[PDB]
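J.: First the structure, then my questions, so here it is.
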Amino acid sequence: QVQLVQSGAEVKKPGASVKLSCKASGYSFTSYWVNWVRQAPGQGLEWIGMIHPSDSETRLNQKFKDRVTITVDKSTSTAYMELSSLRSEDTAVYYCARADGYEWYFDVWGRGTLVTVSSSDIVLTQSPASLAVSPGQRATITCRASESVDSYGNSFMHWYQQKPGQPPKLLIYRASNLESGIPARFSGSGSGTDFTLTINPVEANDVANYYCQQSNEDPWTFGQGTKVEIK
Amino acid sequence: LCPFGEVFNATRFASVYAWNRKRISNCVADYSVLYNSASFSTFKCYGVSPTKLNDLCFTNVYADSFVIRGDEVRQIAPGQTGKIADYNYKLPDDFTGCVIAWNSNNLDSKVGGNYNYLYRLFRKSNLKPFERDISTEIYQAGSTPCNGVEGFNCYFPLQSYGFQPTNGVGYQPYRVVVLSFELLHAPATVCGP
Ligand SMILES: *[C@@H]1O[C@H](CO)[C@@H](O)[C@H](O)[C@H]1NC(C)=O
């Protein structure tokens, strides 16, 4: 199997350092970007940065430029992320995720590391916040972007699915391409700034959160998320 | 103040056949930032020195940007021939300006191949300086008409690089920025420090 094995949860005092690790196996470590993406309570999914292990080329979210350092050890196939001067708003789940160059959607996700601290960009806007649907119906989620996420004949818009105690899961990449292994009832369309995810017909296993994410321009950004329930 | 970062740090680059061009004006350019910045594997200027550029003022700077194979960077030069110079991006014999390139394997390759970067493989005549050909007409290599359908001796004119990160460095993608310097009657707005 292809996997990213993440270090355990840490409890940090304010102002301290936290160095997470992310160990890879099953694929060519030096052929993919390793991204760090945190799930902050109240703020949501935000991309921290990425490193390419072939030569440790990094690309940071400017929101994090002065606090985060990212590193790799090729001999151990391990990526590291050290975030410093920890604040209470740093408490989050920290995922590492794999991505191809030029694409920068996230197809393999580590488990995540919960970090707890005691005591411009393209903005993505999803609607509705929650959707109730009975099985057999066609469910439609919307994602709107600040600017166009189209470029060189492609729309760099991707959709993910998340269930409790489980990282996001890629469903659609570049607006309309079904990721291998995802059932044909998941469908994607749109262009420019407006995109739609369709589940048809909904099943009881499609109860989850769904997020869009753009990779047209730095930094990568996620929507705030849409919940699908069953009624 | 000159938005060179917009060009050099663009997330994705154009295909060489459809090369991009940014017009730069009304700003201050520190070319020394670019040269004494590591990891440019090519930084060759013609008719000017990189450090003399800080002393000059121009009406307009043009930055052309595209991606090619590593083996093809030498073709981005006056007097060279090859598929890139001949069919995609042609610098004049008497070029004044700079050619800047760097390895982009991390940005433009992927496992299985990045096929979005194209080049023109077939054309009936050579481009000449700064000409840009974005047509996709079937190329008639033989004597039978093609009717717009690919076939024997009937070629789509654009072919993909298919960049893979395990390619040899000569087959790895390189990003290229070509700077052209214009001095016209209109007062010079692009100066150095
Ligand atoms: C591109 O970004 C790098 C890293 O942020 C920076 O060092 C460089 O100056 C930028 N290139 C420009 C501004 O031309």
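Just so it is clear, chain B uses Swiss-Prot numbers, and the residues here are 335-527, in order.
Method on record in the header is X-ray crystallography, 2.2 Å.
Including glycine, each Cβ sits where the backbone N, Cα and C put it.
A mutagenesis experiment is reported in Swiss-Prot for this position, B:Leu452 to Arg, and the note states: Increased resistance to neutralizing antibodies. Decreases HLA binding to NF9 epitope. Increased binding affinity to human ACE2. Among the mutagenesis results in Swiss-Prot, B:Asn501 to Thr has the note: Reduced host ACE2-binding affinity in vitro. The residue drawn here is the original one. Listed in Swiss-Prot is the natural variant B:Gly339 to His, annotated as follows: In strain: Omicron/BA.2.75, Omicron/XBB.1.5, Omicron/EG.5.1. Annotation of the natural variant B:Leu368 to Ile in Swiss-Prot: In strain: Omicron/XBB.1.5, Omicron/EG.5.1; the original residue is retained in the structure shown. Annotation of the natural variant B:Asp405 to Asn in Swiss-Prot: In strain: Omicron/BA.2, Omicron/BA.2.12.1, Omicron/BA.2.75, Omicron/BA.4, Omicron/BA.5, Omicron/BQ.1.1, Omicron/XBB.1.5, Omicron/EG.5.1; complete loss of interaction with host integrins; the original residue is retained in the structure shown. Looking at Swiss-Prot, the entry for natural variant B:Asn501 to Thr says: In strain: 19B/501T.
Could you place these features in context, so I can see how deep they sit and what lies close by?
T.: On its own chain, B:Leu452 (mutagenesis position) has B:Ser349, B:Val350, B:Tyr351, B:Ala352, B:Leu492, B:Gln493, B:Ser494, B:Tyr495 as residues at least 6 apart in sequence with a Cβ closer than 8 Å to its own Cβ. According to its DSSP assignment, B:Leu452 (mutagenesis position) is in a strand.
On its own chain, B:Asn501 (mutagenesis position) has B:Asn439, B:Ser443 as residues at least 6 apart in sequence with a Cβ closer than 8 Å to its own Cβ.
Same-chain residues at least 6 positions away in sequence with a Cβ under 8 Å from that of B:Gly339 (variant position) are not found in this chain. The secondary structure of B:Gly339 (variant position), as reduced to three states from DSSP, is helical.
Other Cβ atoms within 10 Å of the Cβ of B:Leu368 (variant position) number 18 in total over all chains.
According to DSSP, B:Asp405 (variant position) sits within a helical segment. The number of other CB atoms found within 10 A of the CB of B:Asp405 (variant position), across every protein chain shown, is 15.
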J.: Which recorded positions, if any, among B:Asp405, B:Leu452, B:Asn501 have a Cβ under 6 Å from ligand 1, given in order along the chain?
T.: none
J.: Cα of B:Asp405 (variant position) to Cα of B:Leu368 (variant position): how many Å, rounded?
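T.: Spelling it out, the Cα of B:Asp405 (variant position) and the Cα of B:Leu368 (variant position) are 23 Å apart.
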